[PDB]
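J.: After the structure tokens below, expect a handful of questions from me.
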Number of protein chains: 2
Amino acid sequence: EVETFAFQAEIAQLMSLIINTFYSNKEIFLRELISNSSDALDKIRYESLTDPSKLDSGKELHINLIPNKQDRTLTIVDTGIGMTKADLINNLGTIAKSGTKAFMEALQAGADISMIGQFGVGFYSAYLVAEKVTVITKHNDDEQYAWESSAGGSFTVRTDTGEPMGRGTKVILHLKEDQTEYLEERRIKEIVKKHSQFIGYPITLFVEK
Amino acid sequence: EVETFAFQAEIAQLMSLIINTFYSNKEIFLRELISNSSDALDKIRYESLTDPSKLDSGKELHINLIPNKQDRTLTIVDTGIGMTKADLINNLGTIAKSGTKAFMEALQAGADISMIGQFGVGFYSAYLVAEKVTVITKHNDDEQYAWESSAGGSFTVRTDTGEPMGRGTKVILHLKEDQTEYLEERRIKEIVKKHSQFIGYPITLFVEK
Ligand SMILES: COc1ccc(-c2snnc2-c2cc(Cl)c(O)cc2O)cc1
Ligand SMILES: COc1ccc(-c2snnc2-c2cc(Cl)c(O)cc2O)cc1
Ligand SMILES: [Mg+2]
């Protein structure tokens, strides 16, 4: 009961561009993922203003960054609105076919990879640093699902068997071998202070034994 | 059947700050409003990917800028998802109480008024240039409503009697007397090219007789 899907051709092309393009300022992936968490936190915050029971699955709106040097993973957890199975399958809630088109044109009209979030498809910048990304998500009244892709044209979706998350999304980045700087506390703190210093939810960087 | 509402105190404070603070780079209002139109266009585009009938109220996703020097108005029209009456009353679909708090703190931690969109409340930058803003909006399956406010602590909502809009939002800025530069074609073109050159929907600047 793992379902395997092909990416639409425009999204496979976006992913190949991100993986194959020489581009040294990889650290923008974290700004993009923290931005998406902030947008998801804004959404549950706005829904709660009229229906407080929407927070029954967790009242605290925040972001956790969890490095694990043994697993070579950096995990970003938020307690935002979460995604339904349909939204995961439909490009993680993004307008990715049209966004990808505009981004390609921009890149011709001069833009650079760091502008990717202006085209609605910043999630895929994860592949600047990760060989595999796993997305575990829970929206109120839908079940918990895990999406995962090592690129190559396909992704899987299954019902998740992990720990329950309450509500929100967890992005687990399985880092490339040469990208382990992004597990180091000083490097993560530096990038958060540089690019996410005004995000309006607490961001807690976990430490390791 | 005009309903009059008080702004929550944090939003009245945000509006007073924007109106009373000396700050010369007013032109950022247009970037903020065009951004909100783009976000609303992204939303109907994403809903249409799974339900095409959502576009029965208009298939074209675009933004029009309409200056009128006789009325001293600059109007921004989009054919995005639109807002329900509830969303208009609840601060135009924004998390404005919490966004306002963060923005105030940022402004202390050094930030400037141009960063307002990072706090979810960029709409209110309209009051850098407008004495009165009128917001006319139509979401699928809700009626067309007009919101309006000259600040001073209150806004009104009524069912709109204007021309039907199909779907989307129209922001009519009734400009301050000293802010008429923003009706001039070269000035609007300059600001769109400077700050909204990569927005992914057509932006048509209307001309005047
Ligand atoms: C910008 O488009 C977006 C589309 C969808 C989302 C949503 S809705 N629920 N979770 C996420 C989310 C998705 C991702 Cl990929 C993530 O990294 C963190 C998240 O909380 C956010 C932004
Ligand atoms: C950033 O938060 C936002 C909150 C709500 C919206 C939405 S949903 N439908 N219309 C608008 C909209 C609202 C405004 Cl004010 C506008 O200028 C243009 C619009 O299309 C957009 C952004
Ligand atoms: Mg945004």
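All residue numbers given for chain B refer to Swiss-Prot; the residues shown span 16-224 in order.
Every residue, even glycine, has its Cβ placed from backbone N, Cα and C.
What Swiss-Prot shows for this protein is this:
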MUTAGEN   B:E47 to A  Strong ATP-binding. Strong interaction with HSF1, HIF1A, ERBB2, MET, KEAP1 and RHOBTB2. No effect on interaction with TSC1
MUTAGEN   B:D93 to A  Impaired ATP-binding. Strong interaction with HIF1A, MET, KEAP1 and RHOBTB2. Loss of interaction with HSF1 and ERBB2. Los of interaction with TSC1
MUTAGEN   B:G97 to D  Abolishes ATPase activity
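Any idea what these are sitting next to in the structure?
T.: Less than 8 angstroms from the CB of B:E47 (mutagenesis position) sit B:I131, B:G132, B:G137, B:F138, B:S140, B:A141, each of them six or more residues away in the same chain.
Non-local neighbourhood of B:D93 (mutagenesis position): B:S52, B:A55, B:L56, B:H77, B:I78, B:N79, B:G183, B:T184, B:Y216, each in the same chain, at least six residues away, with C-beta under 8 Å from its C-beta.
Packing around B:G97 (mutagenesis position) is summarised by its Cβ count: 27 other Cβ atoms lie within 10 angstroms of its Cβ, all protein chains included.
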J.: Do any of the mutagenesis positions B:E47, B:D93, B:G97 touch ligand 2, in the sense that the CB is under 6 Å from one of its atoms?
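T.: Cβ under 6 Å from ligand 2: B:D93, B:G97.
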